[PDB]
Structure formats: C-alpha cells, structure tokens
Amino acid sequence: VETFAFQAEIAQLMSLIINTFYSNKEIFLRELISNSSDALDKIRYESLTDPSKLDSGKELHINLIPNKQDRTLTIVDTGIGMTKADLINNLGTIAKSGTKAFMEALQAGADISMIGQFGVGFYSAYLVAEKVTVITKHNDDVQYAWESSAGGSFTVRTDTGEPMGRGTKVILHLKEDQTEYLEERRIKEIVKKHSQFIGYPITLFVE
Ligand SMILES: CC1(C)CNc2cc(O)c(C(=O)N3Cc4ccccc4C3)cc21
C-alpha cells in the first residue's frame, strides 16, 4: 500500500467541496460520466488503426450500479483505463492549472456546476461521497485500486478484486444524507438532464 499526499491546492479544493454546502450536487454524476466518455474516446480512436487494442473487450459503454445495502453508487466504463503512473499523476499528485482560479470563483459565488470547465470535475464526487474508490485496468498493465476519504492523502495498491478486462470503475460510498443517488428514477433523471448527449450507452442496473 503506497500513500500519497494530494498536491497543496487539490487538497484545499477537496476541503472546500466537503465543508461548504452547495445546492446543485447532482452535477457530480455528469462530471464522472464525462471522464468515462473521454477515456472511451481514447481507446475508440486507438482501436481504429490497431484492433489488438480491443483484445480486452470490444464494447464501449458506461454502467451505473446503485447498491442500497452497501450505500454505494458505482460508475463502470470500458474506456482505456489508467496505468499506475496515470493513476498517481492524474488523480492527485500533479497540480491542475485551473484549481486556484476555481477556488477563487467558488469564493466569489460561482455555482459548483462550473467545476468541469476548470478541469477539476473529478473532485465533485466529494459533494456526495465520504470515500471514493477508483479501480482501473489499462492494456499491458495490472489492475490498481486508488482510494481516498480526503483528509489530505490517498492510497494506491495492486487490486486483488474481480478482474475488469479494461476500463475504470468509480465506487462512491455515499454520505448518509446523499442516498437519493441510489434511487433508480433520480439517477435516470440526472442522466437525462445532464448527460443526454454522451455518445456511449449509459445503462442503469436496477436492483
Ligand atoms: C477517476 C476519474 C477521473 C473519474 N471517473 C473516471 C473514469 C475513467 O474512465 C477514467 C480513466 O480511466 N481515464 C483515462 C483517460 C484517458 C484519456 C482521457 C481521459 C481519461 C480518464 C478516469 C476517471
């Protein structure tokens, strides 16, 4: 288990997201789906000239899995996935150019929905989740598990769970008062409202 500190302003942004009430929390789902769509675009374009890229699975899709028993909302895609370096670099350690400006915008009264435009939309997951687990599988690399309950740090380890083929799975352990995101019609309506033009199938697993 390797522990990493978040870059100074990303940690500050996570603290702001967790400790300030924002009304429009539902946008976390749009942000997560948009990352899945970009990872799906990446593998799709690479596969055009190299069919071996899809040896790990040909279907390009997004699955949404609410689980009321464990209080988790899981977002699974079959995108390009992340290597160990992609995970540590892109999920917290390296500075994002828009972090400082986004924190100043929020302080000046900007809506939380603006997050994606500043390139830090992943962190909107902390609007609804007390803990976030990201399992990822990239071609020619092993399966990794990234995890953080915020507080300034995250962990990376080799994943020993169920193999995923290729892609990324985001497991959101929802805050006690954020259980509306486990309801089938509430998930369906946030998808129609914010992610209707995403070019990939988005399937909801009704429990
Ligand atoms: C964790 C989070 C940022 C939120 N949710 C996801 C979902 C993901 O599939 C991925 C992912 O695997 N990648 C790799 C890649 C390559 C090019 C462009 C974008 C991305 C994001 C990442 C994320």
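Going by Swiss-Prot, the residues shown for chain A are 17-223, listed in order.
Every residue, even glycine, has its Cβ placed from backbone N, Cα and C.
Quoted from Swiss-Prot for the published mutagenesis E47 to A: Strong ATP-binding. Strong interaction with HSF1, HIF1A, ERBB2, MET, KEAP1 and RHOBTB2. No effect on interaction with TSC1. According to Swiss-Prot, the mutagenesis experiment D93 to A carries this note: Impaired ATP-binding. Strong interaction with HIF1A, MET, KEAP1 and RHOBTB2. Loss of interaction with HSF1 and ERBB2. Los of interaction with TSC1. The mutagenesis experiment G97 to D is recorded by Swiss-Prot, whose note states: Abolishes ATPase activity.
It is 17 Å from the Cα atom of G97 (mutagenesis position) to that of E47 (mutagenesis position). DSSP assigns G97 (mutagenesis position) to coil in the three-state reduction, outside any helix or strand. With respect to Cβ neighbours within 10 Å, the mutagenesis positions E47, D93 differ, and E47 shows the lowest count. DSSP assigns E47 (mutagenesis position) to a helix in the three-state reduction. Here the C-alpha separation of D93 (mutagenesis position) and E47 (mutagenesis position) works out to 14 Å.
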